[PDB]
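As structure tokens, the structure follows; a few thoughts come after it.
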Amino acid sequence: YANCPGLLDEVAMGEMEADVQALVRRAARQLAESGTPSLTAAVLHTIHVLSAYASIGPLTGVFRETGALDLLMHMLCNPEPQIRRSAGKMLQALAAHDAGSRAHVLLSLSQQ
Amino acid sequence: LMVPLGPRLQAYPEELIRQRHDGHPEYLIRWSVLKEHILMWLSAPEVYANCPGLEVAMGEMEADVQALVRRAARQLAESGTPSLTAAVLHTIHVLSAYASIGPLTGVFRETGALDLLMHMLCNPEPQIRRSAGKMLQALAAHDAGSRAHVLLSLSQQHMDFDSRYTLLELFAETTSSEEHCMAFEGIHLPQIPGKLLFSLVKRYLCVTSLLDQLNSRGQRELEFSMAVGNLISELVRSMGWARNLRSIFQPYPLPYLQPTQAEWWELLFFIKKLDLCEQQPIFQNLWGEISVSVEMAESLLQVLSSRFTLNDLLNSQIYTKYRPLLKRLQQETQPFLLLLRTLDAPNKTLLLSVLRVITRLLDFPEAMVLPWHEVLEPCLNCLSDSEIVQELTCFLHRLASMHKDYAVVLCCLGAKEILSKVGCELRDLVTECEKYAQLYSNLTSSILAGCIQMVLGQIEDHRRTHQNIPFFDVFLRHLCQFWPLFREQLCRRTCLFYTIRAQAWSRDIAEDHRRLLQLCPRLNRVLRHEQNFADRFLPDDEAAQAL
């Protein structure tokens, strides 16, 4: 109020969070099925969709709330190199929103 | 697979982008060149020859996009809140993310999203407008044709020249596709005034839309013919350059060396140029593949010439082989060229008469038909006699006080620095708006490059057709008489095309050895077509030998 006062519909946000939860479920289903390149390409498309979902600013609380972190970590341990790079880009896009997600992600990534 | 392009140039493909006389699915692919990157259209057998390697979720995402658009309808209908714009912005983020997927383009177009973009056109929020532009850019990345359609629906809406400039600049920024992306020339392409730019932009949009939609077939023939003709005519006019106009392969008899429709094409184009009242009698007298006699063509040419831009046709080749002063200058724009040349020459009597005449003639607004602008190059480049210099400055000032479009034309001419070097109010005239020269340069260069892309791509596509767009001779000839750089582009294009075809033929022949007996006539036909191309469209025997 003293220095800069001027600087002072989430249903769709939560809906997209739940939809991303279903999408991550389907993506992990494809990851368990990642023995055929068709499902691998579909999983890459799903990961692109997941990143686009991650492009939001304020919904990081839901993004972690859906427990996407562990699924993403498993995806980083997948032998899909291009998909691994894409997931890394998605995590980096996530990083600007919050630091704690990144810290926990890499920290769990270390204990392998 | 590595493609040997040149002594230092090599190439290699990147990915499939799209699909489509074959009547079969096809594929357009980009190719990175290591020594920029090129784009090409191939066919599935040629794909297997050269590029061997390269579901219900689509339905789910389509339902998501449809429902999202339905929600965004209300998200935009309630644009009266600080949260309204932000929710619309989030919706736009989701959309532009979705439309970056190939299949989503048809869904968005089928979703009536043109209505959404239209509601975005009237955006007082510059953030919302630029976000819609970003969405359109993503749509163009998805598919150029859908982007053309959307921008046309935007164009489907005498508006303010400033508003016109705003809309056109937005469209130029948004539609800077990879095709619109092109190499800077580095050589002086002359100034392009504003209204010419707007008209040519409209024509280019028409041409691109028709070309994308190309694939009875006579409809496609007429569409491509009319679009290419109008574009070539407008580009020649705005450039104004129309006022200036043995063995093919060896360095026994050659079977290919031993062996008009385009005239009818010009005739039909001009008959289409005639209005309904004008064109109807000629069409009735005629009553796309009309067979005629030379006398019939002469009669049609006379009938066309007998009624009424006309001087532009008078400067053509088909005419060879087969307040009153303002209207007069309209009938003969070459008289305007003569006036400009007369001013384009010492003594003070001639130049004084020229200056006084221009001043006393501009007083009548009837100059709207005349361009009155082509001279502006030397009026600032050359002029420095005291009275003469004052007269030139006052003439520029009068032009500035007349038209803000002509003011922008002088702004591109950079009259600010010169009038600062000077008898100075013209500098203040130039100090009206200095934030449009980048727009002028960008739009002009991009449009010229786009036209060159169109012609080169058409020739490449015809290479498989082996069978005439109006005035195409004029454009390629003017570009033929720059030519080093564009010639480099042409030879690179031909090299890639023919390498792909040759590898395809070799792969086919490897299957069965009986193929060569049928192979020989194929080479005959190909070499014949190349010889025809070289004979019709290439002056320098050295150029033909290089090709």
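Per Swiss-Prot, chain A residues shown: 73-80, 108-211, in order.
Placement of Cβ uses the backbone N, Cα and C atoms for every residue, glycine included.
Under the heading of mutagenesis, Swiss-Prot lists A:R125 to A and annotates it as follows: Dimeric; disrupts the hexamerization of the CUL9-RBX1 complex; when associated with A-152. Monomeric; abolishes ubiquitination of TP53; when associated with 1650-F--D-1690 del. The local packing around A:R125 (mutagenesis position), expressed as other Cβ atoms within 10 Å of its Cβ over all shown chains, amounts to 16.
Shown in sequence order, A:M115, A:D118, A:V119, A:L122, A:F162 are the residues of the chain, 6+ apart in sequence, with a C-beta less than 8 angstroms from the C-beta of A:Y152 (mutagenesis position). When secondary structure is read from DSSP and collapsed to three states, A:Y152 (mutagenesis position) falls in the helix class. Quoting Swiss-Prot on the mutagenesis of A:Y152 to A: Dimeric; disrupts the hexamerization of the CUL9-RBX1 complex; when associated with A-125. Monomeric; abolishes ubiquitination of TP53; when associated with 1650-F--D-1690 del.
A:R125 (mutagenesis position) falls within a helical segment according to DSSP.
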